[PDB]
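S.K.: For reference, the structure I am asking about is given below.
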Amino acid sequence: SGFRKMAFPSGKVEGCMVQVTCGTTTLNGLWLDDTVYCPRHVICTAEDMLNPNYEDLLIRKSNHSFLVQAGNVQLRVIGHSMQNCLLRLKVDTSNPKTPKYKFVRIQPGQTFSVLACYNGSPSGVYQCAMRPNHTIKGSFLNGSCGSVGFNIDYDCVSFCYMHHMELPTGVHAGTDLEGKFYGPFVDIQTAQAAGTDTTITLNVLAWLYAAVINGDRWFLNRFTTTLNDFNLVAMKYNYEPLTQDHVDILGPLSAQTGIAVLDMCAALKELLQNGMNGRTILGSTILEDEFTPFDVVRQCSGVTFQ
Amino acid sequence: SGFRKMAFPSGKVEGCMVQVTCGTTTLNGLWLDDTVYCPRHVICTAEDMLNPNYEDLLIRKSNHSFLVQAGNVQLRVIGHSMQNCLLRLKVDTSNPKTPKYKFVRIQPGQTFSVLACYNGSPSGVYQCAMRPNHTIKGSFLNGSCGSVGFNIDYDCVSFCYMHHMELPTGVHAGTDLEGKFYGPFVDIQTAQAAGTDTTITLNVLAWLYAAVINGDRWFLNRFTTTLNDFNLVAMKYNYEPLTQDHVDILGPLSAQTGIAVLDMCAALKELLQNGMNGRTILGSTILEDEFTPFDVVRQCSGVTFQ
Amino acid sequence: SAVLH
Amino acid sequence: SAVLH
C-alpha cells in the first residue's frame, strides 16, 4: 500500500552527466555515445545574455574553446554544431555507460523525473509534471543548467527535458533534447513570464482512482454527470475541460474499480463545490494533479482493495 | 529557486540490488562486497509467518537452499548466518559495483531515500522521514522486501533501512542494516499496530526557514515566546516539544535569515492557532514536517532572497 | 495484521 | 527577468 511521488532510478542518467566549460561559464551536459549535449548559452557571458546573437557568438569559438570533463577525465572536443537552443559537442570518446535511449517531446500534463546536477555532478532527484503553461515547479540553483528530465521504460531512457532557465515566479523553463523550448520562451536575459496555469483534470481523476484502488471511497456519490455539465463546472474552477479522449484513457482505471468515469467526474464536481470538509485523500488535504493515469497504473496494484 | 522532496541519485544503490529466492518466496537483497543482506523471512512460507521460529527454520536450510541472482548471473552462496532479523549470505563473487558505504541507525525525524525494488530490479525512488512512531509512509507492494533506504554523503552511502513489512494502517516497518527493527515491531504475521504519531517540530521550523530563505516572510510576527510557553502550545496541537538542543540546531538557519528561533516559534505558535487563512508556504497549504534542517541547507542557497 | 512483503 | 542557470 502507500502512494508517493516517485522518481525513476537515476543510475543510468547519472553515468551520462558531464561538465562543460566555455569561458567563465560552467554547466552540465549530457554525454550519449560520442556527443555531449548542453544549453547553448554556455557560450554566453553575463553581459551577452541581455541581447545575445548565438549564431554570431558561436562562429567566434573553436573546438578547443570547450572543456568537457567526466569524473577527472578531460574529454577532447572534435566537432560542434548548434541545434535550436542546444549545442552538440562531438568528443573523441564514446560514453561507455551510454544506455539504450531516445528523445521525446513530452506533452502538457505528462510527468518525468529530473536529475538535478551541479558541475557535471548529480546532486538529487525528483518527479515533476509539465504544466499546461509549459513550466515545471522544479528546484534549481545557479549552475543547474543542462540538468535533465526523463522517463525510463523497460531498459530505454526517454530523455525529454534539458534545464535552461528560471522564470520570475521561480518556476523553470527548458527544451526537449532537440533544443526546442517547451512554451513561448527563449534563452535570453529579458523580461519573460509564465502564462496563467490550470489544473490538469485528467490527472486529478487518475489520482481519485488511485484513492479507490487504495480502497478509500469516501468522496464518491450517487450522481452522474454529462461531459458537458462537467465542463461548465471545470471552467468555473480553473480545471482543464475534459474531453472524450481523456474519458477513454481512464477506462482501465474505471474497469479495475468499477466506477464509471462520468460517475467519478460527478464525484469531482462535488469535491470542487463542497471542499473536502477537513478530510484527506491519499493523505493529501488538496486535490492532486501531478500523477498521470500511467503513473497510477505503474504505482498501484492490479487488484483493488475491496 | 524552488523547493521539492528530493531523493539522492540512486545509481550507486542500484548496482547493489539482487534477487534472493528461498523455496517459493522471492525478495530483494543488498550485495556489498561478498555479502548479500536480505530479510530473514525469505525462509518463510505463508503458513510459517503466523508463528515462526527463525532459529529452527534456518538450521533446516543449506547454502544451496538460497538462490541469488544479479542480472542474469546466478551467484553461488558459500556461507550464511542470521543477524537479528536479517540474513547474511556469503557469495563466491565480490560486487564490483560496491561503493564506499557504511551502516547507520537513523534517528526519529531523520530522512532518507528509498529505492523501491521488485525481483532484484529497481522500480522507483522517493524520500521518506522516519516517523516518531518508527513507521514511514512509503509506497510498497508484495515483493518489495529487501528494498533499502539510504543517504549519500560525499562518495559514501549510508545504508539505514531494509523494508520488511506493512502495518494495518498501510505504513511500513523495517530494520537497520544489522537487522534490528525500527520500533516495537517483529517479523511475524501477527496483530501489530503503529503507535500514535506526532508532528516533527524541528522540521516544521527548518521548513519555515526555507520559506524565508526563499524570501517569503508573510507568516512572521512581532512576537517572541519562551521555550516553555511554546511547548504548552506544541502539546495542545500534537507537536513534539522543542528542546534547547533543537534550538541550537536551527541557529545556522537563524543566522542566514536573521530570524531568532524563539521568534520563529512564535510565528509557528500563531500558525497553529490561526490556521494559514487559505495561503500557501513553499506552495503547500499545510505545515510540512518531512524536511530536516540538514535537508534545507543542502537544497536551499547560501544566500537569502532579500 | 502486519504483512511481510 | 528570466534567469539562465
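To match Swiss-Prot, the residue numbers of chain B are left as they are there, and the shown ones run 3241-3546.
Just so you know, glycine gets a Cβ as well, placed from its N, Cα and C.
Swiss-Prot lists these features:
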ACT_SITE  B:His3281  active site, for 3CL-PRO activity
ACT_SITE  B:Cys3385  active site, for 3CL-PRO activity
VARIANT   B:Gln3429 to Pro  In strain: Isolate BJ02
VARIANT   B:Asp3488 to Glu  In strain: Isolate BJ04
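Quick one: how deep are these features, and who are their neighbours?
M.R.: DSSP assigns B:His3281 (active site, for 3CL-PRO activity) to a helix in the three-state reduction. Close to B:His3281 (active site, for 3CL-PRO activity) in the fold, though at least 6 residues off in sequence, lie B:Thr3265, B:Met3289, B:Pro3292, B:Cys3385, B:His3404, B:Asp3427, each with a CB less than 8 Å from its CB.
In the shown protein chains, 26 other C-beta atoms lie within 10 A of the C-beta of B:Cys3385 (active site, for 3CL-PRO activity).
Residues near B:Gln3429 (variant position) in space but far in sequence (CB under 8 A, at least 6 apart, same chain), listed by position: B:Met3289, B:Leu3290.
The Cβ of B:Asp3488 (variant position) has no same-chain neighbour under 8 Å that is 6 or more residues away in sequence.
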S.K.: Need the DSSP three-state call for B:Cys3385 (active site, for 3CL-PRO activity) to compare against my parser.
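M.R.: DSSP assigns B:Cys3385 (active site, for 3CL-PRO activity) to coil.
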